[PDB]
Amino acid sequence: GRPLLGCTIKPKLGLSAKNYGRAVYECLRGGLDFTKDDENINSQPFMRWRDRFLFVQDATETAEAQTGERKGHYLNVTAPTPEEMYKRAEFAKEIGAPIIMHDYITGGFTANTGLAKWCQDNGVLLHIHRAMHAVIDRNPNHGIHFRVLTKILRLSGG
Amino acid sequence: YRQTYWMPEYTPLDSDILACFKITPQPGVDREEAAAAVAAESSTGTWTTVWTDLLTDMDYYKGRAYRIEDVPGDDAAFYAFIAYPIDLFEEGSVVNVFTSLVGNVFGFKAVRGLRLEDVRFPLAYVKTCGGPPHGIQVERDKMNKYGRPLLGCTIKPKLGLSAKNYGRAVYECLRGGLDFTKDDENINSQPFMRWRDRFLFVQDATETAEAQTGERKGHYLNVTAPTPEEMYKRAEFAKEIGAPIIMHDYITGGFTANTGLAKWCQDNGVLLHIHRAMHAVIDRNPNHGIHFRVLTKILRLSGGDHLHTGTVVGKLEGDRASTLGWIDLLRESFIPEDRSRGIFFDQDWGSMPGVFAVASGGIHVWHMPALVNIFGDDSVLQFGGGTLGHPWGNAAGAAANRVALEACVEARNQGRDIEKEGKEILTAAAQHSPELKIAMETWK
Amino acid sequence: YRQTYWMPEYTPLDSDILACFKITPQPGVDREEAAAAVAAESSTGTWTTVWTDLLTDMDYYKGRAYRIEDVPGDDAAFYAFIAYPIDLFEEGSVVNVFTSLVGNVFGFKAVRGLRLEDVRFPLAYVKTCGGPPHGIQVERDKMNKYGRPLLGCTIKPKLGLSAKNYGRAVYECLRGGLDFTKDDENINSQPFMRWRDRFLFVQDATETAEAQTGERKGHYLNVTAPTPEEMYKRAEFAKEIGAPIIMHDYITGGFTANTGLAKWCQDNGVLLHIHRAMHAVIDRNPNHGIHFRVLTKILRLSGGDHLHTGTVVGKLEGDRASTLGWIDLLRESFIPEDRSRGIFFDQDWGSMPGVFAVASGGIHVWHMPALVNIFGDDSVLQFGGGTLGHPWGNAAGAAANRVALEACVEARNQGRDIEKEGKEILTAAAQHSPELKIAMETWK
Amino acid sequence: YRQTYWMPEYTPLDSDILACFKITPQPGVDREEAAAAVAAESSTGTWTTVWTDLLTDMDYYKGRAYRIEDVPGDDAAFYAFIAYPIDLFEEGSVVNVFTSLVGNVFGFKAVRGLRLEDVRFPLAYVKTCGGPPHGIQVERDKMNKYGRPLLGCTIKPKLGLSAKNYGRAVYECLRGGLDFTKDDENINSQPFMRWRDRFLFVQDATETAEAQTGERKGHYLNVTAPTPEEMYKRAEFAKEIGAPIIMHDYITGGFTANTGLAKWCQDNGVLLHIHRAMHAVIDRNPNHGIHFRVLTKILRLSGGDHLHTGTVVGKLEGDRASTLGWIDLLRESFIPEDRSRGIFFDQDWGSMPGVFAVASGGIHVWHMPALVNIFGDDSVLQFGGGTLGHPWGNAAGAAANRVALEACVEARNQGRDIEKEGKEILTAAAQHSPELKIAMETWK
Amino acid sequence: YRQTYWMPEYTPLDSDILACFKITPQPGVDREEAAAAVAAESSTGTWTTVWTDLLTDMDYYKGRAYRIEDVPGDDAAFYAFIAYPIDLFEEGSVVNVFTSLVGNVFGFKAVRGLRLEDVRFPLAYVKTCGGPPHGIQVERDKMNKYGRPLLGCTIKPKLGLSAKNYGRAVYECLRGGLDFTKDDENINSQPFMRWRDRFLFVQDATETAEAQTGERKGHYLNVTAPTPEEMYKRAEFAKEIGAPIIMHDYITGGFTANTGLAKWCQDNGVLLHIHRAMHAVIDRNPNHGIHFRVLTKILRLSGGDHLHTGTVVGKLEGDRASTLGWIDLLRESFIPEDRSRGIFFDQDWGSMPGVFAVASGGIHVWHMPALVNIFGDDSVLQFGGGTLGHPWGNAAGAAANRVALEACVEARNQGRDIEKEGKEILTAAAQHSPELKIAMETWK
Amino acid sequence: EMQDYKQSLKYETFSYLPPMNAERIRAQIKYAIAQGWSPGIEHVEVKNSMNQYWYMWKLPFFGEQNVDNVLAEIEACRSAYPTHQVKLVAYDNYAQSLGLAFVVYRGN
């Protein structure tokens, strides 16, 4: 009966796992249904992906317990390798994260299709970010339209 | 031999691996000759040009000595500085770098002694190794501990305790106030106490102490094993039972095994405590061996969350600089060159997290203000005797140590000279802590 | 401290682990006190009796010093003999025994230096370890080689060769007559030459040389890796491509990793060559360290088919006894006590197979009669310079070495004094071997 | 035949395997000849020297008879003592040792009967086998039970009970006071009751009884299976459902299967109860077979936490020594030679943990003071009839047995002669236990 | 006790398991009472009715004695015939049937001795077990051997041969003419000869002999192992190297392990040779034990292609009937009851393939016509001494045995009385075979 | 003469010392501001004291230099939530960790 509410945790840079979690926790306990990992955040030296997933799951569980509403965080599983992406998605499922996020253009259509099939198999929701889409769909005389990109994305899975 | 492998004019690249060797040569041999000898035997190992030598780029694939310095106070020794291209080593292999550096040069017959003092790891090679699985800050976030050094204890005796009795020592030690207890470097799996029973009873004791105290608890469960398969099995069992930290002997166990275990710990979210057993056969002799600062660099490259570094207070006031220098090497992101502290090269670590400093051996409540002032908050203080020798028991000893630690930390935060006022601060704390008071009475 | 951990009257059990320590104590300290100190710090590590000590059998679980002897020619040092119950160690863990023996005792401040001279492994503990995967006789049966020492060569330079160029050195070396070639301790996988390409091209060269000669060929492919997973992967790839032998660095790689690799080699029927890199930082100092005979015992306990032991001829005639003693320790089933050769304990090996002795470093055709007379048939002679420095190439150098070896073996079999008549024997062989003749002309 | 395989002068080595055979020879044949015959047929099996014999060290690889003794009270039999080198057997293979000893010698036609009385396992061979997975003390620590013998019960009838009905017998038996219940040696998986349903309902009953009593409970779930795959599957399911102990038939199931299951139990922390089914076809005949003391040694070598040993009280007062001797063999670390108790060899076990003694068969509340006095605290007393035949039910019978056990243990602790005062002690206990009183009334 | 578990009127069902027990009771006890005692203790084990007994169908789930017969020539013993419902046992579990039959009845104190003479396996239970992996006819089809018995040899000595020397005995034995060679029951993996080296060198020798002869060759590689995992690994390695047949010790190894290995052999197309080690401790005593005919039924139920049955010629002419009876039990599809041959029950096997009969022990060229006449073509004749003791070598001995076998087979085919004319036939064959002639000269 | 250890729940750093008064709290806050750290205030139920994430009191006091206002905010948090445990923290941005963390009121 209502649109869902999300939020992108900012700044894109500098937050440790616990500080990012303590932003996500207040955002979720305030009333948003979801928070969002940035398209840049998959696993950086200042914040590793496993610590991200653990602290984010802790914050999401705490907010859900304190509010009474189902909570989620689009945990970014975009990885240099499909093996790493599948490992991150499996860890998210193991810790109980209900939704993950992928960059379907920069990550690749093959990788996005594989991740979507895995998500359908494992019952994990998939949030899709459209990073880079502007290098393709902005020029009015040369490129591929975002409507075609949308058809491609919904065919692939998300 | 001379003109070929030592270039005074050579300026070392930022990606070059630099090594400093203290050469105590045989009397009469040339300093530049000995420097080129260490450079050659650590890089190529020969001088006679064979036909296969001409198939390679000899100007590139060789180690070169670029600087010779006098050793202050020792006229019989000199410092040799050697540059190594990054191409000479496997990427991310402390084992390969260590082998290339120390395989044969220490057996050189034209020198009376050879010491590897410092090694410069360029940021390019640093970025390849996994490094510490978690690091100081991530470990602090996981354990929910801030603003004070961590407290540990070695369970003694090293021999005889069954699984349940060892657990009933660990339980009282943890419930007394120590953040951690420590398995000895000898205890991996003995006939009197098997490793699985160790892990089970230790986890039971840790969980009971955590429930009864309200603070996160841990035990460095030793996973050093005869085989890597056994080590991985023990670490996996520790994770399965929920142990938050394990311990490895990175020298006796091996650098390859330590690197594999560190990678597994980073993968599985398990903290890694590192013990430095045997380090004395290597780093004690002043004229022959490899320095503990080099060993510390190697360990932090391989991976580890804790590392024994010495108690610092155990040396005289005029012999603390090298220990402080390798402490900075272990903990800090960038350590400038410091000849007084024994830092021969600028060492840039980039984003690699630091490693907790562990002080252990013959230290009790009296050394504690000095320990706090020297180490800071990012350290682990181990009290084996200072906790088990308490007349009222392990719990009382741990409570005494914790009260002393909190009092010293608050005194430092208030701006007091904790080393100058240590006795007054400890007495004021003991006015509210009978266990602490009797602890000072015992160890005065 | 005295009465508690040293018993002059104690008679050591046949299952007890015995260790001999050369103690160079600080002047004025008591010899028995220092002996008990090594015994305690290597077994329990403390003297202050705590309440947990009374929960155990203190009379049993402790190391005791039972004999003190003078060091001949050194009034400042004495020999301490310590007995350890077999119960103090994990069964089949050279890592655990080594840690228990050398973890902390070398950092003792009341002694100026500590050397571990000899360690007695009882047959009961010996029967638990896997030992060498194949052994001398099984390796001889597999390679179909009898009646002569084996010939090896280290491919040089250590740096720069691509996979194909390294293979085209190995191919000529093998087709010239050497039974084996050797990967250097530095070469595991470098940017200029990756390990998989090494293994493939080396196997191609070995197969080609075997086909063109009619003799079984091999290459000690280095599987020393940053991680045990990588090491096992490299060994499995070597087996998959059909390499009959691999090489490991058992000190730098680690004792745990070496034991695991030896068990894998015994399981998969792959021969294991062991290199002793870094051994000099440990065994060179006469007053502080652990002896290479102890390292040899540890290596043969862990597992290995070959082991570097030194060239023997590289020392003076009056300094060969210790090398011969550890050679006997490595190769023979039972080595009686011999103070002249440095064997402090009777060492019973039972049925554990011997390990091939490897002589390498600065040896050529002239040392060869002495090498044969000293080592016997059960040894591997390595010719890096003596093969690659041949003016006619690697194949000609290998042919020269093989002809010299066969001539010396036949001369020994005929009953001649090969060391006394070495020049005559080599000249007579060179009358039929121009390559051998030019080899002596080069290396005279 | 004579001079070749029996040496009166031979002194057996501490690593030699020694076997004692009671030979009942055909009249007229030579005692030394028969001894050499057992030695040869158990080691080499032939006397005719073939050309392949000369390829081996015949002096070493053979069993030798070194002593012949008269059998007290039997002029028609003599004792043959044979020494076997440790090299003749696979390390850690009770199967191989047993086969080598008893493969063909019992079919010898020149003897009327052959009995294997005792076998000496040297500490060197003992250290290789895994032994009991947990042992008496570790099992006591895990179950949190001290100071009294354990109580068990066999669920009867052996046939007909569904899974739920068997569970509703086990539940009342456990909630009555017995520490354990026992699956019969016949019950592994029958059409009337499948093994998975057994395991599920038994675990439900055990958990309910543990919750309602406050004491750790267990059931020896039988995992004896037609195939090792099925056995491992059943054991894994027991671990998955949380069963703390399983049971195996180590003779009918096989020594290889029992050793594998014991290794799995040691790996997975599951206690192992061992039943001795079929042992009577082997150990009953006084002149032909293998003794139950040898079977007990074999079982404790293979691995097991419990073992049936007999009720001791079931024999006359003058026939208890052999049972006590094999009880000591099963439980104690070192059993000196005792001809009166049937211990022919000094048996050193080292650090291998003991195995709980199980007494079962026709024993009730009246035998109990004698059972306590004979077995001590380190034993398990099984009451099948003495619990199920109680007029008030399984729970009442178990309560009666537990009350009697506690009363007898306290009486022994007070220094009373429990066997002399058994009736008085039991009556005094029954003054507070109507179930116990009616139990004695039933079984008087 | 009497009326409850023995029914004279009961007619046994075609699906009932029938067992015949020779009871040697204590003097004065009733025959029917003892029969009911064996029936009860082998089925339910008790007489006292408990409350759990009333929850089951007691009339169904019990073993009943239906017939008692006198033992001819023994007035102190009688035959007890007991019927067991098929519902009492796990389907396809020789282990469970064997346990149910012999778990406790042999320990009965009211009988002086108990022998299990025969057991009737109904076709319904027979159809459930896998049976022999291949069978006689399928093995003949695979090996391409028809019209003559197979020839085998046990490689001796049992001790000392290295892998290559054992292989160089096997190679000459096979190339001489024997279809198979045999690993001893002692040889699975010993320190002097490891199992992998055994398998590799044996496969090399077998392949060489097959190539040089033109006949399919095999070696019963022993896969009896301490653990089922090790056994399966050895069998898988044998299949990987291409060995067509392996060997197991089905009694010492265990019935569960043997059944698993037989199922694996049926799955993987590997022939299974079965050795009957230890069988004498069980089947030798005439008044206590389980008969070798019952053991043969159990083995063929479990699975196996070959089985040792005895040489038949080794007994007197008046003691051959039982051996022939169990030979028929092993080989034939339906064996009618025969009291003279010891067949107490009609045994219908249906479609289960037969098992090759193996004759071994002290047999040479002279016994051979009798061996052929007794065993027929469907048997394996083993010549350990008769091949290795040949003065001209293993190949010559094998050639002699093969020539004698072919001559005897042709003589039987021609209609001659080979036993009556054995000397003439062998001499006529030796007129064309010097090896055979010298073989008879040696073994006359 | 030996005295037993009385077991009780603890609250990390400074919980083994007597509860701080205004002077000690002010000294700790002064230390936090002297190290360049940002003081922060958190609160949570006593049963949920072990939570990794506590309820944040307003926002961290970035650049705050007045220990009096820090203590006044502590007291305001106590007044608004009287049954909750209250903790004082100091954020270290360079290390991405907490330079100081201890409870002021132990709850009830």
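Residue numbering for chain E follows Swiss-Prot, covering 13-456 in order.
Each Cβ is built from the backbone N, Cα and C atoms, and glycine gets one as well.
DSSP classifies E:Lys168 (active site, proton acceptor) as coil under the three-state reduction. Sequence-distant neighbours of E:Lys168 (active site, proton acceptor) (same chain, six or more apart, CB under 8 Å from its CB) are E:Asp196, E:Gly396, E:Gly397, E:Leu400, listed in sequence order. Summarising the annotation, Swiss-Prot assigns active site, proton acceptor to E:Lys168 (among others) and lists sequence analysis as the type of evidence.
Secondary structure at E:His287 (active site, proton acceptor), as computed by DSSP, is strand. In sequence order, E:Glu197, E:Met259, E:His260, E:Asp261, E:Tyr262, E:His320 are the residues of the chain that are 6 or more apart from E:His287 (active site, proton acceptor) and have a CB within less than 8 Å of its CB. Residues or ranges marked as active site, proton acceptor by Swiss-Prot: E:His287 (among others).
The substrate binding site annotation in Swiss-Prot covers E:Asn116, E:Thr166, E:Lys170, E:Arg288, E:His320, E:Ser372. Other Cβ atoms within 10 Å of the Cβ of E:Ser372 (substrate binding site), summed over all protein chains shown, number 20.
Positions annotated as Mg(2+) binding site by Swiss-Prot, on the basis of sequence analysis: E:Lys194, E:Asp196, E:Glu197. Sequence-distant contacts of E:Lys194 (Mg(2+) binding site), defined as residues of its own chain at least six apart whose C-beta falls under 8 angstroms from its C-beta, comprise E:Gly164, E:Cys165, E:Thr166, E:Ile167, E:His231, E:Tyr232, E:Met259, E:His285, E:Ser372, E:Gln394, E:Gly396. In the three-state DSSP scheme, E:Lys194 (Mg(2+) binding site) is classed as strand.
Listed in sequence order, E:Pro97, E:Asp99 are the same-chain residues six or more apart from E:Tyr72 (mutagenesis position) with CB atoms under 8 A from its CB. According to Swiss-Prot, the experimentally introduced change E:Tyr72 to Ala is described as follows: No longer binds N-repeats in CsoS2A; when associated with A-346 and 'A-96' in CbbS.
The note that Swiss-Prot attaches to the published mutagenesis E:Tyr72 to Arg is: No longer binds N-repeats in CsoS2A.
Secondary structure at E:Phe346 (mutagenesis position), taken from DSSP and collapsed to helix, strand or coil, is strand. For the published mutagenesis E:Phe346 to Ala, Swiss-Prot gives the following note: No longer binds N-repeats in CsoS2A; when associated with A-72 and 'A-96' in CbbS.
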Q: Return the residues near E:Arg288 (substrate binding site), defined as same-chain residues 6+ apart in sequence whose C-beta is under 8 angstroms from its C-beta, sorted by sequence, else 'none'.
A: E:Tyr262, E:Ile263, E:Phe304, E:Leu307, E:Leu311, E:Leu319, E:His320
Q. Of all the binding-site residues given, E:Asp196, E:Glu197, which residue's CB has the most CB neighbours within 10 A?
A. E:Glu197
Q.
Taking the Cβ of each of the binding-site residues and counting other Cβ atoms inside 10 Å, which one has the highest number: E:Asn116, E:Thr166?
A. E:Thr166
Q: Determine the Cβ neighbour count for E:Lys170 (substrate binding site): the number of other Cβ atoms within 10 Å of its Cβ.
A: 23
Q. Other residues with Cβ within 8 Å of the Cβ centroid of E:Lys194, E:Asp196, E:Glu197 at the Mg(2+) site?
A. E:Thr166, E:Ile167, E:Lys170, E:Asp195, E:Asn198, E:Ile199, E:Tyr232, E:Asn234, E:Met259, E:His287
Q. Cα distance, E:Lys170 (substrate binding site) to E:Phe346 (mutagenesis position), nearest Å?
A. 38
Q. Out of E:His320, E:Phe346, which has the highest number of nearby Cβ atoms, where nearby means within 10 Å of its Cβ, if these are the recorded positions?
A. E:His320
Q) What does DSSP say about E:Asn116 (substrate binding site): helix, strand or coil? A) coil
Q) Taking Cβ atoms only, which of the recorded positions E:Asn116, E:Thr166, E:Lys168, E:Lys170, E:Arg288, E:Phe346 fall under 8 Å from chain D? A) E:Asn116, E:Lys168, E:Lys170
**Q.** Among E:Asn116, E:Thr166, E:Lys170, E:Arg288, E:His320, E:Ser372, the record's substrate binders - longest CA distance, Å
**A.** 37
Q) Cβ under 8 Å from chain A: which of the recorded positions E:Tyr72, E:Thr166, E:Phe346, E:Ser372 qualify? A) none
